[PDB]
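**Student:** The structure under discussion is supplied below as C-alpha cells; questions concerning it will follow.
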Amino acid sequence: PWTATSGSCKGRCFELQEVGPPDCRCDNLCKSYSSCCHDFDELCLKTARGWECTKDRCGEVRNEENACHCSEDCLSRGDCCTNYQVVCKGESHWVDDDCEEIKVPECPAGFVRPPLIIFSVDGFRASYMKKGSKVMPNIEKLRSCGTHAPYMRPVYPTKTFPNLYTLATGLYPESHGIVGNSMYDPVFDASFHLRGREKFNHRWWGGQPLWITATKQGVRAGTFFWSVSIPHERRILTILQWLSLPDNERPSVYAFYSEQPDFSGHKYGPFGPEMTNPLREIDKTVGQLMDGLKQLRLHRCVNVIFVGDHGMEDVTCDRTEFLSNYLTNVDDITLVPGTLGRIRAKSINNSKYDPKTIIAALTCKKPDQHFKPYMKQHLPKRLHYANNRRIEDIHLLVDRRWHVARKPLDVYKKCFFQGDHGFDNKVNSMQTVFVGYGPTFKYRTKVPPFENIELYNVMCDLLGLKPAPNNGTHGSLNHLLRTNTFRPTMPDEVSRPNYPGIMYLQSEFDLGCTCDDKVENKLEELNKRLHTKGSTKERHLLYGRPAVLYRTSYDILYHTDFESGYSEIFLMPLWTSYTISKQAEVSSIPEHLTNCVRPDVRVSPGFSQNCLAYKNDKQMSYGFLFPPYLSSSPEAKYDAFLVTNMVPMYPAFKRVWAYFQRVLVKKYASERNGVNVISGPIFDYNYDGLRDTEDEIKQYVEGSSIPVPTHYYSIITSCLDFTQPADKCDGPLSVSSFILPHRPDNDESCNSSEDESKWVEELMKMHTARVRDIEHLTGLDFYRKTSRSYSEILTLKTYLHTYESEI
Ligand SMILES: *[C@@H]1O[C@H](CO)[C@@H](O[C@@H]2O[C@H](CO)[C@@H](O[C@@H]3O[C@H](CO[C@H]4O[C@H](CO)[C@@H](O)[C@H](O[C@H]5O[C@H](CO)[C@@H](O)[C@H](O)[C@@H]5O[C@H]5O[C@H](CO)[C@@H](O)[C@H](O)[C@@H]5O)[C@@H]4O)[C@@H](O)[C@H](O[C@H]4O[C@H](CO)[C@@H](O)[C@H](O)[C@@H]4O[C@H]4O[C@H](CO)[C@@H](O)[C@H](O)[C@@H]4O)[C@@H]3O)[C@H](O)[C@H]2NC(C)=O)[C@H](O)[C@H]1NC(C)=O
Ligand SMILES: CNC(=O)C[C@H](NC(=O)COc1c(CN2CC(F)(F)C2)cccc1OC)c1cccc(Br)c1
Ligand SMILES: [Br-]
Ligand SMILES: [Ca+2]
Ligand SMILES: [Cl-]
Ligand code: NA
Ligand code: NA
Ligand SMILES: [Zn+2]
C-alpha cells in the first residue's frame, strides 16, 4: 500500500493501538510493514550510550537522546536502564538474590491482577536447560525456584510459525490453519511464506489467540510480535515502559520473543561450540527483565513463563534424499521440501497425475530409505495433521537428521547449514522447554512433560479469562499452579446402556455361523449364570464403565473374562474391557474351534453381524476384541467366539492384531504386574480426529450393514507402583495406548515379510496415543470411577508414551 510517512512518532513510540494505512505507524510491527513514520528510528529506537548505567552516569542530567536513563527521575518516568538500582543505588541483581517462595502476589497499589509475561525463545532445545546450565544463571534460577518440566512437547510439524501460534491458541495446526512455515491454500489460491506480505492477511490465522481472548474479556494485552531489527534490549525496555503506564492503560499480558538460539542453531548445529554465546546472550536478556521487574517492585508480582517453540537436530546437506531418485515424473509435482515433505500436482490441468503411483514409487524402494510416504489420513493419529485443505494429501515423514528435496540442484542452487527442525514431535531433539515462575505457579516443583497445546488454558487461568474452545484438556495442568486452578466436572453420560438377558433361541439366528460347541451340572450351571450377570465385572472393569457421550443404543454384556459395551447401531462393541494378571497363561485357539462363531442369545439376530457377509467379502476377514488366547479356562474360551466379540479385519491387519493379542498383552502383564486392557474400533473416515456418525462411514463389509473401522485402539492401564498388581492398585495409575490404522496391506512396515516379532511392535510404537485422542475418536469418557482426583485423571488422559530414550 501507499504510506504517508511524513506523520510523526512523537509521543507514540511502541503505541498499543495500531493505525490503518495510509497513516504512518509507530507500533512493534511498523518495520515489518515498511510503514513506520519518518522519525521512528530517531525517536523510538534510540541507542546512545548503550543499555547499561555506569557509575559516572548516576545522577546524570536527563538527556532524552539516551537509549535508557540513569538520572534520578528515571524510576518515576519508568525508563531507567535495567541495571540502574544495582550500579547507582547499591542494589543486587535479581540472580544474585536467594530464592524465596512467593506465597502471595506482592504487587504495587493499583495492580488488579498479577501481570503475565511470556518470554518465548525460538529453537531452544529441551536439553539446553542441563547442558548449558553453566552459562545461563538467570534461566537456571527461574527453573530451580519456579515450576519446570524436564521438557515440553511441541506440535507437528516442529516448525516455528505452527508452534508459536499453537502456544497462543491451544489449537493443533490443522485447526488454527498455520500448517507450516510455507503453505498454499487452494480455496484462496494464495501462498504463505515467512518472507513477505501475504502472511499478514488475517484469513490465514484461525482460532482465537490469547491477546484477542484477553481483549474481548476486558484484559489489555501488549503486542506479541516484534520486528526482527528491534534489538532485544529495546523489546525489554518497551515491556518495562508499558508496565509503568497508568492502571487504566497498562496491559496485564505481554510477550517477548527471541530469534535465538534457533538462528545460530541452523548455522552451527544444536551443540556447535558457537552456541554457547547465544545461550549466554539470551540469559543476559532474562537478567535484564528480572532486574527491570525488581526496580519496578514487580519481581514478586508477575508470573513469568519461559517457553520455547521446538528444539533443533543435526542436519547437513549431505543427508538429503532426492525424489528424482525415485520418481520418473519429477517435474509434474510440487514439493514442500526439508524436514517434512508435502507433495501435490504442479498443474491441476494435468490429468495424468496420480497420487497412488507416486506413493507406490516412494514406498520401501531403497534399503535404508530415510523418509516414509503417507496419504495424510494414514499419518499416526497423535500428529493430528490432516484436517485442513492446506495440508497436501501426500505427506513424507522424514527421519531425524535428514532432509528430502525434489532434485540435487535444489540443494546447492537455491555446505551451508548444520541444524534444522520440523521432524515428528516425539523426537527427542525437537522437544523444548517450559518454566513458570511467580506467585500463581508452584515453588521448586518439577512437573512431568506435557504438550504445548495445554498452555493456552493455563495462560487464560493466570489472567482470569475463559478460554476460547481449544484442544488443551482444561484442568490437566492444575498441578502447575498454586491457585487459579480450574475445577471441571466430568461430562454427563448421554446414553444409558441396556443390560439384556437371554432373550433369543439359537434357531432364531440365520447368520451362517458355525461352531463345534455342543458338549452337555448344578455346580457349574449357577456359576455360568453369575458370570453372565456380572460377577467378575470388578476384576475386568477396574475404572468404571466408560460413559457414552452421544445418543446411541447399546448393551452391556458381561462374561467370565471380559465386559463389553455392544452397539446395536454399529453391530460391534464400542469398547471391550479385560484384565490380565501377571500369572495369566496364554493358550491356543483349539483346532476344533478355528472357524467357530457363536450367536449371542442376549442380542437379536437383527442387531448381530453374520458370517456369510465375511465369507462373501473376499478382501475382509474378522478378529475378536477380547482375545481367545487369553481365556481363563477351556470353558470360558467359548465366550470369546461370540458373534458380539467379533470385528471386521483385513487379513494384513490380523497379522498385527494376532501378534498384539497372543504375545504382547502377556508381555505387558509380565512387565507391569498385570494390565487392564480396553480395546475397540474407531471410525474416522473424514480424518477430523472425531467420532464419525453412521452416515459418514465409507466402507462396509460387502453385502452388509457392518461398518469397517478405520482404526483399532487399545488402552493398557496398570499401577504406577508396579509392586501392586493392576487389579489391587491403591495409588496413581500408569497408561500406554495406541490407535493402529486398520489397513489392507502392511506397506507402512518395510520389514513386514518378516516374522511379526521384527516389525509389529515398532508399528504400534509409531501409533502410540493419548487416552484423550481415543476419547475424541470414540465419544467415550474413560476412568469415571477411580479413587483419584479428577485433575490427576485428566493428566493421565493426556499422557503420551513415546518410546524415545532419556533426554
Ligand atoms: C480442536 O479444537 C477445535 C476448537 O474447539 C475443534 O475444532 C472445532 O470443531 C468443530 C467441529 O469440526 C467446528 O464446529 C463447526 O463450526 C462451523 C462454523 O465454523 C466457523 O466458525 C467458527 C467459530 O468462530 C470458527 O472458529 C471456524 O474457524 C475454522 O474455519 C476457518 C475457515 O473458514 C479457519 O480460518 C479456522 O482455522 C477454522 O478452520 C478449522 O475448522 C474448519 C471447520 O469449521 C475446518 O474445515 C478446517 O479444516 C480447520 O480444521 C469457522 O470460521 C459450523 O458451521 C459447523 O456446523 C456444521 O455441522 C453441523 C453438524 O453438527 C450442522 O448442523 C451445521 O448445519 C453445519 O453443517 C453445514 O455445513 C456443512 C459444511 O459446509 C454442510 O456439509 C452441511 O450440509 C451444513 O450446511 C460446526 O459446528 C469448529 O469450527 C472448529 N473450530 C476450529 C477453530 O477449528 C477441533 O475439533 C479439536 N480437535 C480435536 C481432534 O479434538
Ligand atoms: C523473524 N521473526 C519471526 O519469524 C517471528 C516473529 N514472531 C514474534 O515476534 C512473536 O511470535 C509469535 C507469538 C508470540 N507468542 C508468545 C507465545 F509463547 F505465546 C507465542 C504468537 C503467535 C505467533 C508468533 O509468531 C508467528 C514475527 C515477527 C514479525 C512478524 C511475524 Br507474523 C512474526
Ligand atoms: Br499476525
Ligand atoms: Ca470423523
Ligand atoms: Cl513447512
Ligand atoms: Na472374507
Ligand atoms: Na510391508
Ligand atoms: Zn528454525
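Residues 50-463, 468-573, 576-591, 617-887, in that order, are what chain A shows, numbered as in Swiss-Prot.
Per the header: X-ray crystallography, 1.7 Å.
Cβ coordinates come from backbone N, Cα and C, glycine included.
According to Swiss-Prot, the feature 1-tetradecanoyl-sn-glycerol 3-phosphate binding site maps to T209, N230, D311, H474, an assignment based on similarity to another entry. What Swiss-Prot lists as 1-hexadecanoyl-sn-glycero-3-phosphate binding site is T209, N230, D311, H474, and the listing cites similarity to another entry. Annotated domain 'SMB 1' per Swiss-Prot: 54-97, in sequence order, evidence recorded as sequence analysis. For 98-142, the entry in Swiss-Prot reads domain 'SMB 2'. For the mutagenesis experiment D171 to N, the note given by Swiss-Prot reads: Abolishes lysophospholipase D activity. According to Swiss-Prot, the mutagenesis experiment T209 to S carries the following note: 15% of wild-type lysophospholipase D activity. Among the mutagenesis results in Swiss-Prot, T209 to A has the note: Abolishes lysophospholipase D activity. The residue drawn here is the original one. Under its mutagenesis annotations, Swiss-Prot gives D311 to N the following note: Abolishes lysophospholipase D activity. Experimental mutagenesis is annotated in Swiss-Prot for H315 to Q, with the remark: 20% of wild-type lysophospholipase D activity. Looking at Swiss-Prot, the entry for mutagenesis of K430 to A says: Impaired secretion. No effect on lysophospholipase activity.
I would like each feature placed in context: is it buried or exposed, what are its neighbours, and how far apart are things?
**Tutor:** Sequence-distant contacts (6 or more apart, same chain, Cβ under 8 Å) of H474 (1-tetradecanoyl-sn-glycerol 3-phosphate binding site) comprise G172, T207, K208, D311, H359, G360, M361, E362, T388, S482, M483.
Remote same-chain partners of the domain 'SMB 1' (54-97), defined as residues 6 or more beyond its termini with a Cβ less than 8 Å from a stretch Cβ, comprise 112, 114-116, 246, 249, 269, 271-272, 274-280, 283, 287, 290-291, 300.
According to DSSP, the secondary structure content of the domain 'SMB 2' (98-142) in residues is 13 helix, 3 strand, 29 coil.
Under DSSP, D171 (mutagenesis position) is assigned to a strand (E or B) in the three-state scheme. Under a cutoff of 8 A between CB atoms, and with a sequence separation of 6+ in the same chain, the neighbours of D171 (mutagenesis position) are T209, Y306, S307, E308, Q309, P310, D311, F312, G357, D358.
The 10 Å shell around the Cβ of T209 (mutagenesis position) contains 20 further Cβ atoms across the protein chains shown.
All protein chains shown were included, and the count of other CB atoms within 10 Å of the CB of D311 (mutagenesis position) stands at 23.
The DSSP secondary structure for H315 (mutagenesis position) is helix. Cβ neighbours within 10 Å of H315 (mutagenesis position), excluding its own Cβ and spanning all shown chains: 18.
Cβ contacts within 10 Å of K430 (mutagenesis position), excluding its own Cβ and spanning all protein chains shown: 28.
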**Student:** If I take the alpha carbons of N230 (1-tetradecanoyl-sn-glycerol 3-phosphate binding site) and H315 (mutagenesis position), what is the distance between them in whole Å?
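**Tutor:** About 15 Å separate the Cα atoms of these two residues.
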**Student:** What same-chain residues lie close to the domain 'SMB 2' (98-142): Cβ under 8 Å, and 6 or more beyond its ends?
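**Tutor:** Same-chain residues near the domain 'SMB 2' (98-142) but 6 or more away: 282-283, 285-286, 289-290, 292-294, 336-338, 340-341, 343-345.
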**Student:** Please classify the secondary structure at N230 (1-tetradecanoyl-sn-glycerol 3-phosphate binding site) using three-state DSSP.
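**Tutor:** Looking at the DSSP assignment, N230 (1-tetradecanoyl-sn-glycerol 3-phosphate binding site) belongs to neither helix nor strand, so coil.
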**Student:** Expressed to the nearest Å, what is the distance separating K430 (mutagenesis position) and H315 (mutagenesis position) at their Cα atoms?
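**Tutor:** A Cα-Cα distance of 29 Å.
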**Student:** How many Å separate the Cα of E573 from the Cα of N576, given that the 2 residues between them are not modelled?
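**Tutor:** Taking the Cα of each end residue, the distance is 9 Å.
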**Student:** Beyond the listed site residues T209, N230, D311, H474, identify every same-chain residue whose Cβ lies within 8 Å of the center of their Cβ atoms for the 1-hexadecanoyl-sn-glycero-3-phosphate site.
**Tutor:** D171, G172, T207, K208, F210, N212, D358, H359, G475
**Student:** Widest Cα span across the 1-tetradecanoyl-sn-glycerol 3-phosphate binders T209, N230, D311, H474, in Å?
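**Tutor:** The widest Cα-Cα gap among those binding residues is 14 Å.
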**Student:** Looking only at Cβ atoms, how many others are within 10 Å of the one on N230 (1-tetradecanoyl-sn-glycerol 3-phosphate binding site)?
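**Tutor:** Step by step: centre on the Cβ of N230 (1-tetradecanoyl-sn-glycerol 3-phosphate binding site), count other Cβ atoms within 10 Å, giving 17.
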